[PDB]
Amino acid sequence: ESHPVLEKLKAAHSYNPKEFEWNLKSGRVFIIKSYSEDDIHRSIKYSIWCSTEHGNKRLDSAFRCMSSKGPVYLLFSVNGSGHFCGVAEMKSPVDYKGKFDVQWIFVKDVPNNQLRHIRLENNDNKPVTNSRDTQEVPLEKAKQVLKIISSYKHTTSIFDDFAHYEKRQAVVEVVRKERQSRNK
Ligand SMILES: *Sc1ccccc1C(=O)NCCN1CCOCC1
């Protein structure tokens, strides 16, 4: 049983492409720390993201500075998960509490133990796996991360729980409408 939303997305997008250029000629790369799986699922299916107010202004500034002279890539992980879950390219400036277009490219779980050896000089030389939201990754270390994420032979991804997230969204909307209706 495969869900038609996911079937539609997989046919319209080339997720986890075999020929991905990790040795970037230019670009900027940022960590995104999400609060929940549900937000990741929502972002993949609608091609949008919202950071915090401060996070939005940092990504807005970076995208407009890049002026399409190179990509802005976002490396996604939810707080506490122990893996990265995909990478998207930022595709629009922030629109105002503030959302922007993203294009998901990799959707796959990469355990933190494959990336912990990469450390970020611009964040007290901490592992890239102990970053906060919108932490920027230096270009050479971004190449190392993207090469590992691109080539890692993943065993699972959020897509394996896709129908679960669909039902969760649908139930949440009905619970809210009933609750709003009882307040009137
Ligand atoms: S608005 C959006 C778009 C795509 C995926 C998730 C979301 C979302 O609703 N996020 C809610 C929590 N955010 C945390 C950071 O501050 C903004 C809201």
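The residues of chain A that appear here are 363-458, 471-558 by Swiss-Prot count, in order.
So this one's X-ray crystallography, 2.3 Å, going by the header.
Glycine is no exception: its Cβ is also placed from the backbone N, Cα and C atoms.
Here the residue is the original one, while Swiss-Prot reports the published mutagenesis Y397 to A with the comment Strongly reduced binding to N6-methyladenosine (m6A)-containing RNAs. Taking the Cβ of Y397 (mutagenesis position) as reference, residues of its chain lying under 8 Å away and at least six apart in sequence are, in sequence order, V440, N441.
The Cβ of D401 (mutagenesis position) lies under 8 Å from the Cβ of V440, each on the same chain and at least six residues away in sequence. Annotation of the mutagenesis experiment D401 to N in Swiss-Prot: Increased binding to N6-methyladenosine (m6A)-containing RNAs.
Quoted from Swiss-Prot, the note on mutagenesis experiment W411 to A is: Abolished binding to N6-methyladenosine (m6A)-containing RNAs. Counting every protein chain shown, 25 other Cβ atoms lie within 10 Å of the Cβ of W411 (mutagenesis position). In the three-state DSSP reading, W411 (mutagenesis position) counts as strand.
Within the same chain, residues at least 6 positions away in sequence whose Cβ sits under 8 Å from that of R506 (mutagenesis position) are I393, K395. Where Swiss-Prot documents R506 to A as a mutagenesis experiment, the accompanying text is: Reduced binding to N6-methyladenosine (m6A)-containing RNAs.
At the Cα atoms, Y458 lies 6 Å from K471, with 12 residues between the two left unmodelled.
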